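Following: one structure in C-alpha cells, then a few remarks.
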Amino acid sequence: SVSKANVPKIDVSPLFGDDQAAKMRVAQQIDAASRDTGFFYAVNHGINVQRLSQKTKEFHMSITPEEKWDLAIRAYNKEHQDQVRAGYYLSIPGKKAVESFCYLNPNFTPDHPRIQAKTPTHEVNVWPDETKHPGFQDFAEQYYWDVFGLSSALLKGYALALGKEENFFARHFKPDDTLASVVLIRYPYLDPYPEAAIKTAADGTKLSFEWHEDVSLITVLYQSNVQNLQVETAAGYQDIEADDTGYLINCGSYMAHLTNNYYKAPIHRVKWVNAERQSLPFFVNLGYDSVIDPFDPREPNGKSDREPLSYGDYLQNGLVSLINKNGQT
Ligand SMILES: C=C[C@@H](NC(=O)[C@H](CS)NC(=O)CCC[C@H](N)C(=O)O)C(=O)O
Ligand SMILES: [Fe+2]
C-alpha cells in the first residue's frame, strides 16, 4: 500500500480578522505544514464550494463541441492567436481525457494598460454565450473574487509564518494587476478508458499528470471527494486524502525561490482514477512587474544567494516549461 500524507486541516478564519495573536498561531501551523509535506487543507475558509461545484458541473456538462472550438486556446485552434492562457482546453477522445476552461483577472478588459500594450500573460477572458450558459460568466467572475479574498488571507498567514509583516506578499497581489488564474478542470469517467490517456510512473503507478512543481506563489485548490493526488516525501510518494469541503493549499516554485527553498514547492502528481471529478485550482500569481527580494529564514541575517526574479518572467517561462515537461493540457 501507499502511506497517507500528513495534510493538516488548518482553520484559517483568524486570517480574515484583527486578532494578531490568533493570526500568529495560524501562521505557525502554516509554517509547520510548509516545512513538512508542503500541503495543508484550509478549513473555515468562507467559500461556498458546493455551489462552485454545482455551477461548474452545469457548465462542463452542457458545453458543446461547437462551443469548445469557438472558445479554444491557440494550442487547439490556430485562429485564436491571442489565447495562450484563457479559453477552452479540449479533450481528444481516444487519446486525452482531461479538458478544462481557464480564465484570468476579470479586470483584464480591452482598455487595461497591459492589454493595450499586449504584454505577455495578460489576456481578455473569453466566455460562452450568455443565453446558452445563463449566469455562468457572472458566477465565475464572482468566484474569482471570492477565491482572491481567501488567497489574500492565506498570504497574510504565509508572510507572518516567514517572520514578515502580514502584507509582505499581499501588497503584490492586487485586483487591478494580478496574473492569477482559475482553471475549471473536468476529469471524466470513460468506459472504456483510453490507455493512451494514462501515463505510468517509474514505480508503476498509473497517472493522469506526471510529477511537477507548481508554477505559482501558492496554489488554492478545490477538488471532488475522489482521492487522486500524491506528494513526494523523503519516505516516498504518499496519498493526499480528498476533502471536498476544504481547499488544498501548497506553495509553488516562486515561493521556493523567495525563501531560498525554506518553503519548498512540493513535488506532486495526479493518479489515474476512472471517475468523473473536478479539479478547480486558483493559481496565486502576482503582478507582471512584482519582484520580491529573496531571503532565507534559516540564516541569522536573512540574506540569500539567489537573485530577484520578476513574477511576469517567472510565469511566462514557467508555464511554457511545464507544457514542455508534462504536455499540453
Ligand atoms: C492543480 C491541479 C491540476 N493541475 C494543474 O492544473 C497543472 C499542474 S498544477 N497546471 C497547469 O497545467 C498550469 C495551468 C496554468 C493556466 N493555464 C494559466 O494560464 O494560468 C490537476 O488536477 O491536474
Ligand atoms: Fe500541481
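Here chain A follows Swiss-Prot, giving residues 3-331 in order.
How was it done? The header gives X-ray crystallography, 1.1 Å.
Cβ atoms here come from the backbone N, Cα and C positions, even for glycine.
Among the features that Swiss-Prot reports, isopenicillin N binding site is placed at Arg87, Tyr91, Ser183, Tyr189, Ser281. In the three-state DSSP scheme, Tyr189 (isopenicillin N binding site) falls into the strand class. Of all Cβ atoms in the shown protein chains, 24 besides its own fall within 10 Å of the Cβ of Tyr189 (isopenicillin N binding site).
Reduced to three states, the DSSP call for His270 (Fe(2+) binding site) is strand. Here Swiss-Prot flags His214, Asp216, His270 as Fe(2+) binding site, drawing on a large-scale study or a structure entry.
Annotation for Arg279 (2-oxoglutarate binding site): same-chain Cβ neighbours under 8 Å, separated by at least 6 residues, are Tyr189, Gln225, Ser226, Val228, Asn230. The annotation 2-oxoglutarate binding site is assigned in Swiss-Prot to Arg279 on the grounds of sequence analysis.
What Swiss-Prot lists as domain 'Fe2OG dioxygenase' is 176-288.
Shown in sequence order, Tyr249, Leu250, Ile251, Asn252, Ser281, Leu282, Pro283, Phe284 are the residues of the chain, 6+ apart in sequence, with a C-beta less than 8 angstroms from the C-beta of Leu223 (mutagenesis position). The secondary structure of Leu223 (mutagenesis position), as reduced to three states from DSSP, is extended strand. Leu223 to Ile or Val appears in Swiss-Prot as a mutagenesis experiment; the accompanying note says: Strongly reduced the catalytic activity.
Other Cβ atoms within 10 Å of the Cβ of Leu231 (mutagenesis position), summed over all protein chains shown, number 23. DSSP assigns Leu231 (mutagenesis position) to a strand in the three-state reduction. One mutagenesis experiment named in Swiss-Prot is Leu231 to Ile or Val, and its note says Strongly reduced the catalytic activity.
The note that Swiss-Prot attaches to the published mutagenesis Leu231 to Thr is: Abolishes the catalytic activity.
Mutagenesis annotation in Swiss-Prot: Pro283 to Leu, described as Abolishes the catalytic activity; the structure shown retains the original residue. DSSP classifies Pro283 (mutagenesis position) as strand under the three-state reduction.
When the binding-site residues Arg87, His214, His270 are compared by the number of other C-beta atoms lying within 10 angstroms of their own C-beta, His214 comes out lowest. Within 8 A of the CB centroid of the Fe(2+) site residues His214, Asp216, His270, the other residues of that chain are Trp213, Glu215, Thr221, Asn252, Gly254, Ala267, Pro268, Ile269, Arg271. In this structure, the recorded positions that sit close to ligand 1, with a C-beta under 6 angstroms from any of its atoms, are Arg87, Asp216, chosen from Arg87, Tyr91, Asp216, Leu231, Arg279.
Taking the Cα of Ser183 (isopenicillin N binding site) as the reference point, the closest of the recorded positions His214, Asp216, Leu231, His270 is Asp216. Among the binding-site residues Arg87, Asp216, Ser281, the ones whose Cβ sits under 6 Å from an atom of ligand 2 are, in sequence order, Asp216.
Neighbour list (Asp216 (Fe(2+) binding site), Cβ cut-off 8 Å, at least 6 residues apart, same chain): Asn252, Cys253, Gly254, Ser255, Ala267, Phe285.
With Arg87, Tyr91, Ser183, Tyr189, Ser281 listed as the residues that bind isopenicillin N, the site has a largest C-alpha separation of 19 Å.
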